[PDB]
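One structure is given here, and the rest of the page talks about it.
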Amino acid sequence: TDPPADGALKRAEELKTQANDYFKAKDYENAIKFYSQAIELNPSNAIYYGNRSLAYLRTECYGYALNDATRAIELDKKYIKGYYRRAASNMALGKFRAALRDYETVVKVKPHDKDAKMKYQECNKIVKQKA
Amino acid sequence: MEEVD
């Protein structure tokens, strides 16, 4: 099948928004759920997997987080916030050098963004904490 | 803000 049609896709877009509304509601698993429902509607959206892993990242489900974050990068090979998700996954897992590599890439794309810098430098300093 | 995605 081609990309699912409008209503279906826009509803996946909806569940993106609804799950965002659940993240705003501080419920990451419903966010996880609605994002999964969005994966039922469309597939190749790093947005869905990225914030799903981000939700797992909130619920310290880093095993799933690392999977889904990496999965997003497979769906949208260039998604800056997607690398950021995978980076956080590695970072939280204790892979500071691995996370640094991803964070580094993010800060190499937008070094003007302290939102990217922050976690880069945070991982970087922690590498130095390790000597 | 709201830009989770």
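The chain as shown is numbered from 1 upward.
So this one's solution NMR, going by the header.
Using the three backbone atoms N, Cα and C, a Cβ is placed for every residue, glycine included.
Annotation note: A:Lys16 (mutagenesis position) sits in a helical segment as assigned by DSSP. In Swiss-Prot, a mutagenesis experiment is listed as A:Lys16 to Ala (Swiss-Prot position 32), annotated with the note Loss of interaction with HSP90AA1. No effect on interaction with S100A1, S100A2 and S100A6.
In the structure as shown, the Cβ atom of A:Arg58 (mutagenesis position) sits within 10 Å of 17 other Cβ atoms. According to DSSP, A:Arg58 (mutagenesis position) is assigned to a helical segment. In Swiss-Prot, a mutagenesis experiment is listed as A:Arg58 to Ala (Swiss-Prot position 74), annotated with the note Loss of interaction with HSP90AA1. No effect on interaction with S100A1, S100A2 and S100A6.
The number of other CB atoms found within 10 A of the CB of A:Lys77 (mutagenesis position), across every protein chain shown, is 9. Where Swiss-Prot documents A:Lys77 to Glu (Swiss-Prot position 93) as a mutagenesis experiment, the accompanying text is: Decreases interaction with RAC1 and translocation to the membrane in presence of active RAC1.
Among the sequence features in Swiss-Prot, the mutagenesis site A:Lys81 to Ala (Swiss-Prot position 97) is noted as follows: Loss of interaction with HSP90AA1. No effect on interaction with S100A1, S100A2 and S100A6. Loss of interaction with RAF1. Annotation for A:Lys81 (mutagenesis position): spatial neighbours A:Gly50, criterion Cβ-Cβ under 8 Å with sequence separation of six or more.
Among the sequence features in Swiss-Prot, the mutagenesis site A:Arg85 to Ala (Swiss-Prot position 101) is noted as follows: Loss of interaction with HSP90AA1. No effect on interaction with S100A1, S100A2 and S100A6. Proximity of A:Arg85 (mutagenesis position) to non-local residues of its own chain (separation of 6 or more, Cβ distance below 8 Å) is seen for A:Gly50, A:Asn51, A:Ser53, A:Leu54, A:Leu57, A:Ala65, A:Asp68, A:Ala69, A:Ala72, given in sequence order.
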Sequence order please: the mutagenesis positions A:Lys16, A:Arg58, A:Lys77, A:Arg85 that have their Cβ under 8 Å from a chain B Cβ, otherwise just none. A:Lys16
Rounded to a whole number of Å, the separation of the Cα atoms of A:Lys16 (mutagenesis position) and A:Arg58 (mutagenesis position) comes to 17
Quick note, A:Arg58 (mutagenesis position) and A:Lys77 (mutagenesis position): C-alpha atoms separated, nearest Å, by 23
